[PDB]
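Worksheet: one structure, shown below.
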Amino acid sequence: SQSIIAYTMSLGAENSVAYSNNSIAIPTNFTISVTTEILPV
Amino acid sequence: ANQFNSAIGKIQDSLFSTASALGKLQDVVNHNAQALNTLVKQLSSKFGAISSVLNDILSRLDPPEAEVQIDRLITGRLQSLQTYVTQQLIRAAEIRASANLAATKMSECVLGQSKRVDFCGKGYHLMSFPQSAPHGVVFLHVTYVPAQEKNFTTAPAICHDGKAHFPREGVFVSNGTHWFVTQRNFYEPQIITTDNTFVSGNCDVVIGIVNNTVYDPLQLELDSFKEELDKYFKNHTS
Amino acid sequence: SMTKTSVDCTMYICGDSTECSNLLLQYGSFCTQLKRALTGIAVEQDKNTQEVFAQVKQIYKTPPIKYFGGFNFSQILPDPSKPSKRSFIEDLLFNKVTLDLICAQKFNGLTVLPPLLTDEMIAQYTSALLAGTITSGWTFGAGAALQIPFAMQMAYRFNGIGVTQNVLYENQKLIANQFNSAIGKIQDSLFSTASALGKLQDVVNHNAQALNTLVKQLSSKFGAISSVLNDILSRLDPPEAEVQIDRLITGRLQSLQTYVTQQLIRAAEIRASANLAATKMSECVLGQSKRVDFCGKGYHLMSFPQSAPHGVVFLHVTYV
Ligand SMILES: *[C@@H]1O[C@H](CO[C@@H]2O[C@@H](C)[C@@H](O)[C@@H](O)[C@@H]2O)[C@@H](O[C@@H]2O[C@H](CO)[C@@H](O)[C@H](O)[C@H]2NC(C)=O)[C@H](O)[C@H]1NC(C)=O
Ligand SMILES: *[C@@H]1O[C@H](CO)[C@@H](O[C@@H]2O[C@H](CO)[C@@H](O)[C@H](O)[C@H]2NC(C)=O)[C@H](O)[C@H]1NC(C)=O
Ligand SMILES: *[C@@H]1O[C@H](CO)[C@@H](O[C@@H]2O[C@H](CO)[C@@H](O)[C@H](O)[C@H]2NC(C)=O)[C@H](O)[C@H]1NC(C)=O
Ligand SMILES: *[C@@H]1O[C@H](CO)[C@@H](O)[C@H](O)[C@H]1NC(C)=O
Ligand SMILES: *[C@@H]1O[C@H](CO)[C@@H](O)[C@H](O)[C@H]1NC(C)=O
Ligand SMILES: *[C@@H]1O[C@H](CO)[C@@H](O)[C@H](O)[C@H]1NC(C)=O
């Protein structure tokens, strides 16, 4: 059974970047993304 | 090519399934239709007159007494027209701003490659393709997204012979034992060389500099043939 | 964004008066139009705030050690010793810009709707943007946040303005000291040199003045014997009352239409400002801009966002 529920907004996932003093993250792959933007003219 | 084909195939579903946008064009259409409907429905308001029909007032009254009802209807309908035209002007200004943005996006994403962040989609903009939509435009933004990041140790400079070496274009990285130089957006480790680096000062200024060997191909060939020349001279003399 | 306002037409024009409401029914759908316009303005205000501040996929956090190559971000980093985890600069901005008149405005059909995102949520978004930009450079804006030492990121930025990275690596202490001095002077120059920060107060003053004028227009007779509906209803028969009631209805309807039109124009201006702010957040905070004077005077290095009442503050770090 479903009901109407009220909640506080989640702004997104919490991500603690592994920032360090001499540490770097470098991508070994890539993705080709095709996104869409609709604009009234 | 396979990734682009997959994404462009998924576009035909995500355009109408994920919603998000494409409700802007329908919102424009709905706003215009609702404004016209309100304007044409305002003709049924009496605005204080005996009737909202002009023929009824003209048929049931003399011009002296008719004029009052006619003036009430005129005032009401003139107010309705003025309201409609003002809302139309404001909506036209909004649509003009949207169209200026769309023309800028056509110039800078379709006719070129943009360095502006998030102007032509999320990620590093590669290209864009225009499509026509009712009263609007659709931009298919093809972007590059780094995917599989790996962890590396990094240094700002490399110290070899009392000289600080900096990468010409890239970043110094280490898996733990060996030091390479790679391009900053894609892992392609190369042996640190005088060709990939430039020298600037000594190793007493840069914070975080590490010793690592910077190889010189010229000196390698030079001393490699120098050893052979020394052997030749040794065998010739004795 | 600006204040979201809701107006009850029947309360404003014909407050708890049935005769006046029955007369107002004769004017058609003007008030449904006004209600729709105000609802659109409010939804647009929420959209403005979301488009400016919700530019991060994840709520990025800064590591417990606050060393970034000698740079001093504590005045713009969140303060955990606060109910709302605002920074020093953000707390100053919220204290100096401040939003009976309110009771009277609420007393005749004019209510104020709270924004969807609380100031705590906006501060959280700003904190995530700051953590992303000082832990991962411009990588978090194009995908996953890739960590990089802050000195190396600053070397990348120096390369992006035409200066070799050895210059920054050999003047790192001087550059950190200069940035620290400038960010320290920010806390004084933001409120002493004035210039801007009057825009937010101007928005607040314009909205308050518009609401005050709307609620003051209820004291105008508009040619009627009285501006009080109860007086007219108590001193006249419905035939003779209807004339005064119609005069008051016309005057108050004109006042409402004027208020809604000015609100629409001001909302368009605020929407343009918010689109500009979203573009600046994308192109100055999430990246390094080559556009001249778009992210400050000089060669843009980086930018930092801060939340302010109904607005955003961009601290542009440039090379001169
Ligand atoms: C980075 O190297 C310097 C330079 O040392 C020289 O080059 C090295 C690759 C190796 O071959 C050394 O034997 C060479 O001397 C290091 O400076 C040395 O520091 C030690 C410890 O204090 C000292 O005994 C040496 O005399 C120094 N050498 C010189 C030429 O002054 C430096 O410590 C190295 N840094 C790290 C973090 O290992
Ligand atoms: C990153 O390097 C910095 C700069 O040296 C380190 O910060 C120093 O840490 C030591 C060790 O406790 C302290 O004595 C110094 O006072 C710190 N200096 C400053 C300016 O804060 C930092 O600890 C290093 N990071 C790691 C993970 O070791
Ligand atoms: C980089 O990413 C691509 C795309 O995800 C990988 O190609 C996939 O490889 C797996 C394993 O062989 C296959 O099952 C998938 O079908 C491939 N996908 C596509 C779209 O071709 C590729 O292997 C990755 N390369 C590296 C070096 O990590
Ligand atoms: C790098 O190392 C840190 C610390 O162990 C870890 O949290 C982080 O996930 C690693 N990053 C990647 C991309 O694997
Ligand atoms: C680092 O790369 C080098 C060169 O390929 C390799 O020989 C070495 O094993 C690597 N180190 C580690 C720990 O993987
Ligand atoms: C960092 O910022 C705060 C705020 O100005 C300052 O008081 C503090 O001393 C700074 N720390 C350093 C090490 O400069």
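Chain C is numbered as in Swiss-Prot, which gives 730-828, 848-1068 for the residues shown.
For this deposited structure, the header notes the method as electron microscopy, 2.7 Å.
Backbone N, Cα and C atoms are what each Cβ position is placed from, and that goes for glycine too.
Pulled from Swiss-Prot:
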type	residues	note
VARIANT	C:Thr859 to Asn	In strain: Lambda/C.37
VARIANT	C:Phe888 to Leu	In strain: Eta/B.1.525
VARIANT	C:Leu981 to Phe	In strain: Omicron/BA.1
VARIANT	C:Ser982 to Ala	In strain: Alpha/B.1.1.7
- Please tell me which one of the variant positions listed here (C:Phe888, C:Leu981, C:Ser982) sits closest to C:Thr859 (variant position), measuring Cα to Cα? C:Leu981
- Including all protein chains displayed, how many Cβ atoms other than that of C:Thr859 (variant position) lie within 10 Å of its Cβ? 12
- Kindly assign C:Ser982 (variant position) to one of the three DSSP-derived states: helix, strand or coil. helix
- When you measure from the Cβ of C:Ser982 (variant position), which residues in the chain that are at least 6 apart have a Cβ under 8 Å away? none
- Query: What variant positions among C:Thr859, C:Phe888, C:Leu981 have a C-beta sitting less than 6 Å from any atom of ligand 6?
  - Reply: none
- Around the Cβ of C:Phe888 (variant position), how many other Cβ atoms lie within 10 Å? Please give the count over every shown protein chain. 25
- Quick note, C:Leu981 (variant position) and C:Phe888 (variant position): C-alpha atoms separated, nearest Å, by 66
- Under DSSP, is C:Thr859 (variant position) helix, strand or coil? strand
- Count the other Cβ atoms sitting within 10 Å of the Cβ of C:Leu981 (variant position), across every protein chain shown. 17
